[PDB]
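Asker: Could you have a look at this structure, given as structure tokens, before my questions?
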Amino acid sequence: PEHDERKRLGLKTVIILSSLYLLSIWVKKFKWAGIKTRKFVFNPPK
Amino acid sequence: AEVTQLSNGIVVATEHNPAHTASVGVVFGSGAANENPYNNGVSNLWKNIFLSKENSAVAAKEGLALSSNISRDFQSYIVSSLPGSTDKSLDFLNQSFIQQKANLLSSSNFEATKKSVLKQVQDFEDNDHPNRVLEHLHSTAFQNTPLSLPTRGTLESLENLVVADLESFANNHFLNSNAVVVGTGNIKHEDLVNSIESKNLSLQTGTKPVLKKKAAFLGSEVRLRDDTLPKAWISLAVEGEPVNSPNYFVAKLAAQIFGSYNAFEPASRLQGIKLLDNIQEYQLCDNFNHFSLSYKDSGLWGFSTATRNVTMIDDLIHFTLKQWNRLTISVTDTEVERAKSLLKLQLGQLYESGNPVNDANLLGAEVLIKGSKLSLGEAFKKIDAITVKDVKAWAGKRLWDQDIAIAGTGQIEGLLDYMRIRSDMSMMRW
């Protein structure tokens, strides 16, 4: 009996969570940018 | 008070106060900011040959004192002597920048000076950590820009330089339109301007120095970690204000609000600085000091610091940056008034010291950028004029949620990721 009602909520859920997922990927990359692009140079001490 | 300035074929500026000595020198409007990544230190070299044993023995016999200084925007060559021997100075200076510009550049004198600034610049990069870090702050803050080149010059570019480079640089830079002759001590304005108008000539008149690309600030960091050092010297700043800026003084006052500190001096501990209550409970550092470095096109506002509490370096940063947060949202009147009084004091001790070469290096600096010098009185006037509303407007533009430049050496394992530090530049709000 929950049928119709369920598939409707399903649509709201999948949309919202999908967006949160995409958004989250984009946000993660931004925060991690500093570490991702980071560079190291070595000079053997005398 | 004083401060006179008249142009002829060049530009002469002076400020005399009947003291004890008289100092004359030529200040050129070009320094390291005008060097190239490959001839970096060409100016530290010029300064060093000018102060050469050969060249010094000459002026010594005559009773003159030689003093030079390399900076970013400019650089200078100054000569001190007794009040009446102002002519004696002019002869030596004009002898070293006209006739003897074929000598000094003589090998075995240049090869000796080359080895001098080499065992010198290396010595600095090996031991003067606090300033090495301070120089690296610029290196990264202004990376790939004029202001990012160190004054003393790199250790590689230095060993590749030759007499040809010194001459080459000197020619495109040691000009007339790019120079200002400065006199400080007690010699009248009309006593020098005339003594200068005596010996004619021009020497490459009509030529202007090469232009370039306006310095820029970038959120970045250089971490020169070295666990063998006993401490951890770290320097942190934001894009500050340039000379002759509407907020040249607002910024300077801000740094004074947090000022400087030295854990070991009893009197430094009793200061009326809010941040002090936090730093002293566990001794988060041995000393710190805020500055408002101003250059031609940019600047750096922040602080330098040294600590042995390597396990609590994140708290030193945190407390500090959260104190800075206050300048935008809650800085108080009595914090500002104190700053004024203390700024007027330390600013005073600079502009009016018992040293002419000092007044000189400060005079040449302003007349080269703003074509005039601002009188200490006018200064105090603008300073007393600053209100809290002003300090807050500046903080909201320069400090609140802005990128920063970080530099550090020694035991900096505890210094956290850029982002953490970058996040303390603000505070949560509803």
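Residue numbering for chain A follows Swiss-Prot, covering 261-306 in order.
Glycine is no exception: its Cβ is also placed from the backbone N, Cα and C atoms.
Heads up, here are the entries from Swiss-Prot:
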{"type": "MUTAGEN", "residues": "A:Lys272 to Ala", "note": "Loss of RIP1 from the bc1 complex"}
{"type": "MUTAGEN", "residues": "A:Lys288 to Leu", "note": "Loss of CYT1 and COB from the bc1 complex; when associated with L-289 and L-296"}
{"type": "MUTAGEN", "residues": "A:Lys289 to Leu", "note": "Loss of CYT1 and COB from the bc1 complex; when associated with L-288 and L-296"}
{"type": "MUTAGEN", "residues": "A:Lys296 to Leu", "note": "Loss of CYT1 and COB from the bc1 complex; when associated with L-288 and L-289"}
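Walk me through the surroundings of each of these features.
Answerer: Of all the Cβ atoms in the protein chains shown, 9 others lie within 10 Å of the Cβ of A:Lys272 (mutagenesis position).
Of all Cβ atoms in the protein chains displayed, 10 besides its own lie within 10 Å of the Cβ of A:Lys288 (mutagenesis position).
Summarising the environment of A:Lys289 (mutagenesis position), the number of other Cβ atoms within 10 Å of its Cβ, over all protein chains shown, is 10.
Cβ contacts within 10 Å of A:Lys296 (mutagenesis position), excluding its own Cβ and spanning all protein chains shown: 8.
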Asker: Cα of A:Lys289 (mutagenesis position) to Cα of A:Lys272 (mutagenesis position): how many Å, rounded?
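Answerer: If we compare the Cα positions of A:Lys289 (mutagenesis position) and A:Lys272 (mutagenesis position), the gap is 26 Å.
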